[PDB]
Structures are given as C-alpha cells and as structure tokens.
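Chemist: Could you have a look at this structure, given as structure tokens, before my questions?
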Amino acid sequence: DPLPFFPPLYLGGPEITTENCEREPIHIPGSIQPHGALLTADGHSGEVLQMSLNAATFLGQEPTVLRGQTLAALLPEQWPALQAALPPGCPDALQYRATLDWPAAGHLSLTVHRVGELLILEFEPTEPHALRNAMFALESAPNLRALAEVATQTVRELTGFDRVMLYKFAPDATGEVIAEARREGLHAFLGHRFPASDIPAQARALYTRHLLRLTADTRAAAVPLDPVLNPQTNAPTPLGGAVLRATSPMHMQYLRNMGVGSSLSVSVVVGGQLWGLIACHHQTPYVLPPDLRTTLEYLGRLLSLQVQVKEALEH
Amino acid sequence: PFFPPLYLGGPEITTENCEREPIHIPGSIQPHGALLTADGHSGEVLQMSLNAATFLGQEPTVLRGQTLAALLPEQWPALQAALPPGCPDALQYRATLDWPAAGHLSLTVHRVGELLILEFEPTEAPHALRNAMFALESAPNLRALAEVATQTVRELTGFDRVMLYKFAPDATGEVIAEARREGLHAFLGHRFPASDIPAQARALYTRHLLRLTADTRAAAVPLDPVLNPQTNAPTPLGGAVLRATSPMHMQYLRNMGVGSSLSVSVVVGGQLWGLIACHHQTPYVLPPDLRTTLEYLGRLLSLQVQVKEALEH
Ligand SMILES: *C/C=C1/C(=C/c2[nH]c(/C=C3[NH+]=C(/C=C4\NC(=O)C(C=C)=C4C)C(C)=C\3CCC(=O)O)c(CCC(=O)O)c2C)NC(=O)[C@H]1C
Ligand SMILES: *C/C=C1/C(=C/c2[nH]c(/C=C3[NH+]=C(/C=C4\NC(=O)C(C=C)=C4C)C(C)=C\3CCC(=O)O)c(CCC(=O)O)c2C)NC(=O)[C@H]1C
C-alpha cells in the first residue's frame, strides 16, 4: 500500500522497520557522506546558509568565516557562470559542474544545482578513447543480451568494481540480474530475482529523475548539515539531487550484510520509466572520482537509447 | 543503381543524375589527413594516399610493402580484437599514437569485409559536455531543445553557423533552429528540396553519422592504387571521415560562401530525423577529440528528440 512520507528522524519521525520501508523520506536525511562537503546558498543574494560539519576541512576555512561571506566573494569566477547556467525556476535535475583550484585542498570538483530559491554546492576532490570505443561497440551489439554483456564488461573495465550487474525491472517492480561481470571467486547473481520491496517505490521514483547515486563506504557515519533545517523555510533541505546525500540506514545495513563496502548504480530510463539499473559493488570502500563518474553517466544515456533500439528489434 | 565512378570512365554528374553519383567510392581523401588500407589477416598495406609520406614521415615504397605488425606493434593486436572478421563497417576503433615524425596522431580504423581502413590525423594532449548534456535534458520542449543544441555546438566549436535541419516526410528539409555569428544571412525558417541531400547520401548518413568538408577549395588526394588489389574494385570509403566530398556538394558550399562544413546525423526509430549542420566561412579542421564530443551529442540529441516528441504526441 502506498502511503505518504514520515517526517525525518530529526523532526521526531519514527525509526524505520521492514513494516514501513516505503515511507522513509530518503531525500531529506539532513546529512551527507564524508568524502565531500556541501554548502547551501540563497539563490539571489548568494548568502551561505547551511554547510556540512566537515566543510572547514575541505575548504580550509572556519565556519563563521564561510557563513559570513556571499558566493560572489567566495567564488568570484564561478558565481556569474552559476547564475547564467541555473536560472530561477529551472528544474532541480539540471546540474552545472566546474573544476576549482583551491589553495588548501588541491583540485576540487564543484557540482551545483538549484532547488527553488536554494543553490546546493557539492565539493569533492578530483584527479583515453575508451568511451568512444565503447560507444561504437554498444551500438554494434547484435541483440539485447550481447548489449547487456558488453555494457557490464565495459563498466567493470573502466571502474575496477568487483561486481557490475545489469538489473532489470519487471512490470511488478521485481528485478532480475540479466547480465553481470564479476571478479574471480565471487558467486554469480545472474538469473536471480528479488522482490519489489528490495527497492521501494519512493526510491524508484527518485531514481527516474536523478540518475546516479552511490554509497562510497557502507560503514561511514553521515555528516550533518549545520544548521539541519534550511533557515529560509525552517524546513528540511531537499537533497534528492545531491550525490553526496546520505544513503538510507536500511539500505546500508542491507549492503553490509551482503559484504559490500561500496555501491553505485546508474538508472536506465526508457519511455519515461525506470527500465533497470547499472548496479556495481566493491568489497572494500571505494571512491570513484567525479570525472570517471561522468563517463558512467554518459553510458547510462547511451544504454537507454540502445535498449530502446534493441527492444524495437523484437516484437 | 549507381553510375561507375569517374576514374572507371563513368558519366560526370549533373543536376540530371544527382541520385546516382557514387559518393562512397571516390578513390580519394581530403588532404588534412592520410589513409592506408590493409589486409585483415596479414596486416599488409595494400593502398595508401599519395600524401602518406608527409604525415607518416616514411619513404614512399617502405609503406606499401610493410605490415601493420611491423608498422604499429602495440596497436596491431588491439585492432585484431576490436574489429573481428564479420563485424559491421560502422564499428570503429580509435587510438592516439606518439609517432616520431608527428608529435601525436589520431588513428581511426574500421573494417569492410577483408580490408582494414586506417585514418591518420594530427591530434593533441572539460565539463562543457556534461553541462550540455544536463541542459539538453532540462529543455522543456522540442523548440527549446533545438535552440540549446545549436547554441551548445556553436560554443564548443566556434563554427560560424550551426543549424538544426529537420527532414519532412518527403525529405523536404527545414531549418528549425540556428546559432550564428553576427553578420551572416539567417537560414532560420527556410525550407529546401529533398534533392539537395539526395537519396543515396541520406541512406549513407543513416549508418555513418558524421561527415565533413574541411576546406571547400582543397583538391582531393588519390589512393594508390585506386582499386583494391584484393578485389580489383573500388575501396568503400563511406565509413571514412577523410573521404573526398562530392564536387557537386563542394560546389553547392562554395556558391553559398562556405569554406568549411560539418554535420551530425540525428537518427530516431532507425530513420534519419535531422542533422546538426555547421558552416564556417573559412577552412577549418576540427580536431578528432572535439569531433568525438559532437558524436556524443548526436546520440544524446537522438534520445532527447524522441523523449520530447513523445510529450507532444
Ligand atoms: C525496509 C527497506 C528495505 C530496502 C530499502 C532501500 N533500497 C534502496 C535502494 C536499492 N536497493 C538495492 C537492492 C539490491 N542490491 C543488489 O545488489 C540486489 C540484488 C543482487 C538488490 C535487490 C539497490 C541496488 C538499490 C539502489 C542503490 C544502490 O546501488 O545501492 C533504498 C534507497 C537508498 C538511497 O538512495 O539512499 C532503500 C531505502 N531494501 C530492502 O531489502 C528492505 C529491507
Ligand atoms: C546533383 C545533386 C546535388 C547535391 C548533392 C549532394 N548533397 C550532399 C549533401 C548535403 N547537402 C546539403 C545541403 C544543404 N546545406 C545547407 O546548409 C542547406 C540549407 C541552408 C542545404 C539544402 C547538406 C547539409 C549536406 C550534408 C553534408 C554537409 O554536412 O555539408 C551530397 C553528399 C556529399 C558527401 O557527403 O560527400 C551530395 C552528393 N546537392 C544539391 O544541392 C544538388 C545540386
């Protein structure tokens, strides 16, 4: 039965059990994963409102100094570019990316998107023809099976992940591993099926709009935003569009129990519906840098197109 | 059918026989790169472009005996695996060579039956592609998508004019969006007859998705031999971007005052929906890595055109 979200934990909401999976408000956890930092800022003035508690250690500045400046002063070269790329009223799915040379922290990748009157800024550390070669190989795959196999093998070669699977949704939202590339010694998931509640309905809706999510370390504690609520609204900060957003504790426990230290998946979206997932696993924690993740994002789109094409060749 | 090419004493093309120019087998290439053909098994260099000596820095005869194994040691096994016998002519493999004579070359290979076609071009060596991808996806409708696409391509390439050229059901073309330098004629809104892009050219554009003329006044460079030794027949060059552009079309571009021309096919439901079409007033060799960006954009636009057309119908 579909039911509306509970309030999050920090607003006195209940703790999540196998009874109430579909009601955890996974988009507003009030916290991020510790391998990057996040700031929120007023979309018109550029006043800095919220920051992750670890921000001082990524950005090399005291909180009170950060919060006491506008983005115009903090990001003089990027602030006008942000404002042109992310105009008021734009969708929350639109992202702008730049690379910064920050004194204390080396090269940072900056990813920005806009939710209403809020700008959300994510900072992460950042670092030949493999993509072009893959694009052509995907297109020349003769059928859906060969496409799925080429796609899994390519992603594994690009990333070094222990396991890469193509997980396909059935009409009842149960899913099935239909191809996989895996490290020697791992047991096969190929052909196994899993119940629809393994990925609940409010996750599947979110995964149709925001096409890549990840858990870099399934044992890492989440880092709170400070303050936790958006001071504009005294309400929760929407983090559905932020890759840094904390994974749900239910899902992290599901993964630890499987022996997984790192997770990533790309949505494959066909005709406006979530067709399936490029889901990857690593046994140890593992951070895939932003520019490599971009390659996977591009492959997500290519695969969406090629899945349509291969399936049309099939009636 | 097709007329024989000129160099096999076929008729010269006119506006009476537009549909029968054998544009895939011109026997020549554009001079900003070099092309070798080679045997699929032996790696034996069978044809070369008369200009190969320039790019490769090799005494002419040296090449036309040697083997790819010898000539490209690191690459030759990769090719063997990347382009297995029986693969499609559409499948391409690329690498960057740090080659003694020329700082860096791009190498592009595909296979047509028993022949490997190798293309060499100068090359080199950020977020504009990722930023463009998200911009295309958040365009609210087909019109805005067209506008974003043309603007994005112009910004990435510096081309004087970028258009989105959409085919009607009878192959009548319409310019539905345009991004252009100040002080050019506007082709926005204009329609053009199907015969400007003739049927045999449209078919080839459905399979091989990027072509160009780098300089509309440059002479083609012959293949030597012109005929493939294997077959004593013309080498199919339609999957080669270095393939000499039909003089009928280079004349159409000179009469427009265009010095440089590139286009990317937008393919939807197995059919040619449209073209990203680019003009430059002067000669312009777009480097391979930037062309790759446009090739990606072509696929992304193909996806988004279907998405956007579905939310009208
Ligand atoms: C009471 C709730 C439960 C629950 C919740 C849940 N699941 C997700 C998202 C995912 N679940 C996945 C499950 C699988 N991983 C596999 O490898 C296989 C099969 C071999 C399955 C079935 C996957 C892949 C995802 C997607 C994300 C990822 O790549 O890890 C969420 C949302 C998490 C978030 O975005 O923060 C939630 C809340 N799963 C259950 O089994 C029950 C107990
Ligand atoms: C007797 C045949 C003629 C003919 C042949 C022909 N046309 C092409 C390819 C193209 N024609 C194009 C025409 C236009 N470009 C524009 O900007 C506009 C409108 C403003 C039109 C109508 C285009 C865009 C192409 C695609 C190639 C490109 O990107 O430049 C070919 C094929 C050439 C080749 O690939 O080798 C041929 C043989 N064109 C005519 O107009 C008649 C006289």
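Our numbering is plain: 1 for the first residue shown, then up by one each step along the chain.
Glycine is no exception: its Cβ is also placed from the backbone N, Cα and C atoms.
Look at Swiss-Prot and you will find B:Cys18 tagged as tetrapyrrole binding site, backed by a curator's inference. Annotation comment: Swiss-Prot describes B:20-88 as domain 'PAS'. Taken from Swiss-Prot, the feature domain 'GAF' applies to B:141-305. Listed in Swiss-Prot is the mutagenesis experiment B:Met248 to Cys (Swiss-Prot position 259), annotated as follows: Binds PCB (in vitro), but difference spectrum is altered. Here Swiss-Prot notes a mutagenesis experiment, B:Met248 to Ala (Swiss-Prot position 259), with the remark: Binds PCB (in vitro), but difference spectrum is altered. Where Swiss-Prot documents B:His249 to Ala (Swiss-Prot position 260) as a mutagenesis experiment, the accompanying text is: 100-fold reduction of chromophore-binding activity. Record note (Swiss-Prot), mutagenesis B:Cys278 to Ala (Swiss-Prot position 289): Binds PCB (in vitro), but has aberrant spectral properties. The unchanged residue is displayed.
Help me picture where these features are in the structure shown.
Modeler: Sequence-distant contacts of B:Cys18 (tetrapyrrole binding site), defined by Cβ-Cβ distance under 8 angstroms and a gap of at least six in the same chain, are B:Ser195, B:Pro198, B:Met248.
DSSP assigns B:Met248 (mutagenesis position) to a helical segment in the three-state reduction.
Other Cβ atoms within 10 Å of the Cβ of B:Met248 (mutagenesis position), summed over all protein chains shown, number 16.
Secondary structure from DSSP puts B:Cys278 (mutagenesis position) in a beta strand. In sequence order, B:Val153, B:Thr157, B:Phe159, B:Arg161, B:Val162, B:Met163, B:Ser261, B:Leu262, B:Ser263 are the residues near B:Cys278 (mutagenesis position), counting only same-chain partners six or more apart with C-beta under 8 A.
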Chemist: Determine the recorded positions, out of B:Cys18, B:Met248, B:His249, B:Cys278, lying near ligand 2 in the sense that the CB is under 6 Å from one of its atoms, and give them in sequence order.
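Modeler: Within range of ligand 2: B:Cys18, B:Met248, B:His249.
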Chemist: Taking B:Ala125 and B:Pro126 as the last and first modelled residues around a gap of 5, how many Å apart are their Cα atoms?
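Modeler: The unmodelled segment spans a Cα gap of 13 Å.
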